[PDB]
Amino acid sequence: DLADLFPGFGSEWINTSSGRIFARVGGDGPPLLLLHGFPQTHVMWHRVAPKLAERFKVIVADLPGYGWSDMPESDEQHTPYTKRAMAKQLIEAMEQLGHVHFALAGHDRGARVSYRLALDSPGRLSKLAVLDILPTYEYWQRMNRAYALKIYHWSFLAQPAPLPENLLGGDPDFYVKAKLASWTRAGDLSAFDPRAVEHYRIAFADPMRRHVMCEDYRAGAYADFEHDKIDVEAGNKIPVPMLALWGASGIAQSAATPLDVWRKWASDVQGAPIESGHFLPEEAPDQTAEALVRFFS
Amino acid sequence: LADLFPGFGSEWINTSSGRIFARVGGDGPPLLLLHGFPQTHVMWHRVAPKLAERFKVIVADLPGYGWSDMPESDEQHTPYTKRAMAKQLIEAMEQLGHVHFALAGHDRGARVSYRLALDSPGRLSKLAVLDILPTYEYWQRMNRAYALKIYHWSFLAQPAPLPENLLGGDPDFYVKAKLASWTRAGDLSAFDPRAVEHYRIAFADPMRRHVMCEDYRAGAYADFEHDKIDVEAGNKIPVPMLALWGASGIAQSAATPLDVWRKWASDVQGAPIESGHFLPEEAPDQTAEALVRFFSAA
């Protein structure tokens, strides 16, 4: 029923102390971890991972609680779904494969895991690439009418349970499709492989999975923000070489100039726009893969 | 549905934009009461009788709410902008022979009310607004804490049919959650259960829910732009004005309410009431006393 979009990639269930991380694993060479975001699963990398796997051992993981990864029990502080906890859990996952020094590219929520991992444990990363985000602190700091309307879901999904869970249950198929379509350049589903969309839709049809996603956004509104705040106030920067990519018509550019912002957070950052909406690896797979390959090699 | 205004008449007022439904009672100078979201005119049922001892009280459903007709919206949500709603209610009041009247509004109706006083101040003898700041002020203060508090301002303004599709899975849940979450107590205990049934029935209608989202879309766009024109041009409401807010309501979370209203109104007095957002139901005696005192002064 669900198409395998990674021909020749193996499938790994990686055990960690917080649950299993599901991953597709392929390629050969230095390890490169790829982290998806909301409302997607690892399969969003299906068009650029084969090209990365020409030069790297590509590990395409479902975030904790997403996709086929286990869903650790949350708590009042949404702790397991804070970016700090997810980063620790993925480090453990990578340690299970003997990868203690790896490259990392993340998109959306996974990119928030990624830059938090680089702030908390920079020795773990050879190079970091973030796709179409600014730091979570920067979104909340810039919160105004324009961005409240554009990223309303940051405030909506962070409401206390079961308010967003109940409303998402009103038409989950519509919601996940509406999020997919509305953040592309085209404004519809045509930039996606319909088989990938099926993965996203089935993931989003599980009420427990939708609850995890809300826990992620609740963390994003509270602890994740407090963790970012400590670093800005302490002036802590990312020392790992970093690439920031953003869609010309995506989420990040709409609020600021992303490279300008990321230079405040990182000492060595290069950046480039991609002609794309939010979903860089699916709307512009050749451009995204090209820039990732050069940066990572 | 229960009649919560014993002795009040029922009137269907024709206007160019559709019919306005109103309970009418009392005698004396005309006083219009405008509910808000997610309510209907019956939210006034605990204060209207006390008001009706001194005023001809007209308790109207907003255009598109409760039992009033629902004009078809458009790309700019024009009929549900506060400016258009105010014009419709002026038309309605003219059909009753009230070209100069007192006005108290709550929530959305309070937004209609101050917009009315800006566009057509000659129609108002006095104005009371309950637990609101101007729409401009909410958007201007929209930082992280406030975006989380009044998330619904951004969620309901999302383009159709996103909030409509999510609201239709369990409309009872959402309307009761909004009624409950904004009260002091945080449950439905302040409300008359007969009143809650009115609110829940109105909300069960998908066309009514659409209108509410249209209201919120106007509130994010045109309503904002209209207010923006007035603040930046320094236009102030010249009508004697009472700003009432709940100590635990929405207005006070954004800023200090009286301070904000003094930027918008040249003759404003203000008082907190110990209550959540829903002043006339959570604090009916104190609300009614403030309104009677204010409207029967000069």
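The numbers used for chain A are those of Swiss-Prot, and the residues that appear cover 3-299, in sequence.
So how was this one determined? The header says X-ray crystallography, 2.0 Å.
Backbone N, Cα and C define each Cβ position, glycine as well.
As annotated by Swiss-Prot, domain 'AB hydrolase-1' applies to A:32-270.
The DSSP secondary structure for A:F40 (mutagenesis position) is coil. The C-beta environment of A:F40 (mutagenesis position), restricted to residues of the same chain at least 6 apart in sequence and closer than 8 Å, consists of A:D110, A:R111, A:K181, A:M215, A:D218, A:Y219. According to Swiss-Prot, the mutagenesis experiment A:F40 to A carries this note: Reduced catalytic rate. Minor effect on substrate affinity.
In Swiss-Prot, a mutagenesis experiment is listed as A:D110 to N, annotated with the note Loss of enzyme activity. Of all Cβ atoms in the shown protein chains, 25 besides its own fall within 10 Å of the Cβ of A:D110 (mutagenesis position).
Secondary structure at A:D110 (mutagenesis position), as computed by DSSP, is coil. The active site, nucleophile annotation in Swiss-Prot covers A:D110 and rests on experimental evidence.
Marked as fluoroacetate binding site by Swiss-Prot on the basis of experimental evidence: A:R111, A:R114, A:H155, A:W156, A:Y219. A:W156 (mutagenesis position) carries a helical DSSP state (H, G or I).
Sequence-distant neighbours of A:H155 (mutagenesis position): residues of the same chain at least 6 apart with a C-beta under 8 Å from its C-beta are A:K181, A:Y219. A:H155 to N appears in Swiss-Prot as a published mutagenesis result, with the remark: Reduced catalytic rate with fluoroacetate, but increased catalytic rate with chloroacetate. Minor effect on substrate affinity.
Record note (Swiss-Prot) on the mutagenesis of A:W156 to H: Reduced catalytic rate. Reduced substrate affinity. Of all Cβ atoms in the protein chains displayed, 22 besides its own lie within 10 Å of the Cβ of A:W156 (mutagenesis position).
In sequence order, A:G252, A:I253, A:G279, A:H280, A:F281 are the residues near A:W185 (mutagenesis position), counting only same-chain partners six or more apart with C-beta under 8 A. Among the mutagenesis results in Swiss-Prot, A:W185 to F has the note: Reduced catalytic rate. Minor effect on substrate affinity. The residue drawn here is the original one.
According to DSSP, A:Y219 (mutagenesis position) sits within a helical segment. Under its mutagenesis entries, Swiss-Prot includes A:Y219 to F with the note: Reduced catalytic rate. Minor effect on substrate affinity.
Recorded in Swiss-Prot as a mutagenesis result, A:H280 to N carries the remark: Abolishes hydrolysis of covalent reaction intermediate. In the three-state DSSP scheme, A:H280 (mutagenesis position) falls into the coil class.
For A:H280, the entry in Swiss-Prot reads active site, proton acceptor. Residue density at A:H280 (mutagenesis position): 25 other Cβ atoms are found within 10 A of its Cβ, drawing on all protein chains shown.
Cβ contacts within 10 Å of A:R111 (fluoroacetate binding site), excluding its own Cβ and spanning all protein chains shown: 27. The 10 Å shell around the Cβ of A:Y219 (mutagenesis position) contains 23 further Cβ atoms across the protein chains shown.
With a cut-off of 8 Å between CB atoms and residues at least 6 apart in sequence, the same chain places A:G39, A:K85, A:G108, A:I135, A:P137, A:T138, A:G222, A:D226 near A:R114 (fluoroacetate binding site), listed in sequence order. Same-chain neighbours of the fluoroacetate site beyond A:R111, A:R114, A:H155, A:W156, A:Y219, judged by a C-beta within 8 angstroms of the site's C-beta center, are, in sequence order, A:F40, A:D110, A:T138, A:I153, A:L159, A:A160, A:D218, A:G222.
Take A:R111, A:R114, A:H155, A:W156, A:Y219, the residues named in the record as contacts for fluoroacetate: the widest Cα to Cα gap among them comes to 16 Å.
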